[PDB]
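Below is one structure, written out as C-alpha cells, with a few remarks after it.
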Amino acid sequence: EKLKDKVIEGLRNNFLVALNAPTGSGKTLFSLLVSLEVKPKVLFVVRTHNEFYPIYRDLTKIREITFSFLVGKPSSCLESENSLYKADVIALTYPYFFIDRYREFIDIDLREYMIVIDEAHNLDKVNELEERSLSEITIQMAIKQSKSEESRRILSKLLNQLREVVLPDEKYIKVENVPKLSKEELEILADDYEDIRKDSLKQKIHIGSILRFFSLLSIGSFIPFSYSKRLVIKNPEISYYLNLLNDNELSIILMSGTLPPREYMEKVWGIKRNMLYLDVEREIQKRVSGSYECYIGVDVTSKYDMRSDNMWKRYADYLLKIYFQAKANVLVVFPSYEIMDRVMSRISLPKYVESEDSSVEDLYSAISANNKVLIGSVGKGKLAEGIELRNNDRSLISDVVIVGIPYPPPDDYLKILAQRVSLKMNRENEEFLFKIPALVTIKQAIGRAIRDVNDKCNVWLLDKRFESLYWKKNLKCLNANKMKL
C-alpha cells in the first residue's frame, strides 16, 4: 500500500527491513512485487518445503519470472548427508541459507538477489538446524547393523558412557563427562560404516549419525546437553547464525506474523546494521488479523509452586469443558510434553497428541470427519508451519487453548544464552529472556486459528498469571471475561 515505498526506499537505502504482517494479510505477494523493483533476482528462505506454494501462486500471477523450487537432498535420491542458477526467483529452506556448510552446497551470490526470509520469528530456533544428538536407541540399532566386529565393542562401551550422562528431565542439563572416543576408535567405527556402505548397499545407516554427532562436536562451538534421555550438542550462540544479516552488501527483508520487538532483534539476535521496523497494525491503524474472544482461567496455573495432580485434574476438566462448548476442533498448547501428558491422560475424548513423527496426513487423518478433536501439541516447533486449517472454507479450529505459560525453562541452555549475550538473567531481561519468547508461541498459535479479516475464534488463557494487565495488552485482548471451574 503506502509501505511499498517506505520499504523499496529502505531496501535501496540499504536498511535491513522487518515486516510485522498478520496471518493471511497478503504478505508474500508484497515482497514479490517490491523485490522485483530493487534487485534482479529474488531469493525466498522459508521454514519448510510447504511454503513453496504461496510462492509459485503469487509468482505465476506476475506480468513481466522463472521459478526454481528446491526439495531436501533426501527427498529426491533418484538425511541430505540442477537448473537453479537460471531462475529469476528461487525458493530455499532455512538450512540452504543459514548453514555455512549448506550455502556453498548451493553456489549462490546472494548479492544479485533480494533476500526474503519468511516467518523470521524462527531466527531464534535456527540453531536447532545443526544440533545433532545421541540416544541409547541409536547406539543400539547402530550395533545390530554392524558388519565389523570390534565396532560393537566400542558401540556398547559408548552405550554405557551415554547412560551415565542423561536424565529424563525435559530441560537442557549441561554435560561435562561426555563419552570419549579416540581417533582409533573412530576408525573401527568409520570402517564399519564401510562394510555397511557396501554389502547392505549391494542391494538409513544410523551408525554414521553417531559419527556426524562426534564430527560436529569436533568443531568446538557446540555444547553437550542432556535433553530427555538424549545427549544433544547444540550451539547456544544465536548471533553466530544470523550475523549473515548484517553484511551491508545484502538487501534483506524479515517478515512474520509476530515478529519480535526491535530491541529483541538487537540484544538477542545480534543484528547491528540499520533497520526499518514496519508493522501493519500501527500503519493502516487497523487490526488486519481476525478477532477472538478472551477467557482467562484463574483457578489454574502451570507454575511449580502450585502444580499437583489435583491441578492436572482441573485442567482436564477445562479441556473437557472447552471441548463441547466449541464449534469445531480445539488446539491445546502445553509448555512441555510432560504436562501435556498428565492432563491428556485424563481426557477420554477424541484426542490427537502430535509427537515425534505425526505425519502430514496423520493430522488431517485425525480430523478425518472425526468431528471435533482435542489436539495436543507442545510449544517447541514440531507441529506448525504450512499446516493451515483451511478446507471447505472454514478455519478448522474454533478454539485455541493455552495451558499454563509456555515460558522457556531457566535451564543450562537458557543460561548459556544469556551469558553469550552479556544480558544478565535478572529483572530487566525477564521479557527478552522469557516473556517475549513466550508471547511468540501463543500468538503463533492464535494465528493458526485465524487466516482472514473476519475469521473469528475463542482463546482460552488457562493460568491465573494471564490476568495481569501485561498479558491482556500483549495478547490483543483487554476486554477479557474471567472465569472459574
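For chain A, we keep the numbers from Swiss-Prot: what you see runs 9-72, 76-89, 96-98, 144-265, 270-551, in order.
Method of determination (from the header): X-ray crystallography, 4.0 Å.
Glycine too: its Cβ is placed from the backbone N, Cα and C atoms.
Within 10 Å of the C-beta of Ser33 (ATP binding site) there are 20 other C-beta atoms, taking all protein chains into account. What Swiss-Prot records for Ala29, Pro30, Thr31, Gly32, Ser33, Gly34, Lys35, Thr36 is ATP binding site, and it gives sequence analysis as the kind of evidence.
Per Swiss-Prot, mutagenesis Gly34 to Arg is noted as: Loss of helicase and ATPase but not ssDNA-binding. Close to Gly34 (mutagenesis position) in the fold, though at least 6 residues off in sequence, lies no residue with a CB less than 8 Å from its CB.
Experimental mutagenesis at this site is recorded by Swiss-Prot as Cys88 to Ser, annotated: Abolishes [4Fe-4S]-binding and helicase activity. Loss of helicase, retains 40% ATPase. Following the DSSP three-state reduction, the secondary structure of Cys88 (mutagenesis position) is coil. With a cut-off of 8 Å between CB atoms and residues at least 6 apart in sequence, the same chain places nothing near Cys88 (mutagenesis position).
What Swiss-Prot notes for the published mutagenesis of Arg514 to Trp is this: Loss of helicase and ATPase, 80% ssDNA-binding. According to its DSSP assignment, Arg514 (mutagenesis position) is coil. In sequence order, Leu397, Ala450, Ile453, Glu454, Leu455, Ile463, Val466 constitute the residues six or more apart from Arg514 (mutagenesis position) in its chain with CB-CB distances below 8 Å.
In sequence order, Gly356, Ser461, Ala515 make up the list of same-chain residues 6 or more apart from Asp521 (mutagenesis position) whose Cβ falls under 8 Å from its Cβ. Quoted from Swiss-Prot, the note on the mutagenesis of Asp521 to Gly is: Retains 20% helicase and 30% ATPase, wild-type ssDNA-binding.
Mutagenesis annotation in Swiss-Prot: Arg531 to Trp, described as Loss of helicase and ATPase; the structure shown retains the original residue. Secondary structure from DSSP puts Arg531 (mutagenesis position) in a helix.
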* Structure fact -> When each of the recorded positions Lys35, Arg531 is scored by other CB atoms within 10 A, the minimum falls on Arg531
* Compute the centroid of the Cβ atoms of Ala29, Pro30, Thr31, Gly32, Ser33, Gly34, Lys35, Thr36, then list the same-chain residues not in that set whose Cβ lies within 8 Å of it, in sequence order, for the ATP site. => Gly323, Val354
* Compute the C-alpha separation of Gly32 (ATP binding site) from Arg531 (mutagenesis position), stating it in Å without decimals. => 30
* Asked: Are there any residues in the same chain, six or more apart in sequence, whose C-beta is under 8 angstroms from the C-beta of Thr36 (ATP binding site), and if so which?
  -> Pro62, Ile63, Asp66, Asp180
* Asked: Considering only the binding-site residues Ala29, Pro30, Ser33, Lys35, which residue has the minimal Cα-Cα separation from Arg531 (mutagenesis position)?
  -> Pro30
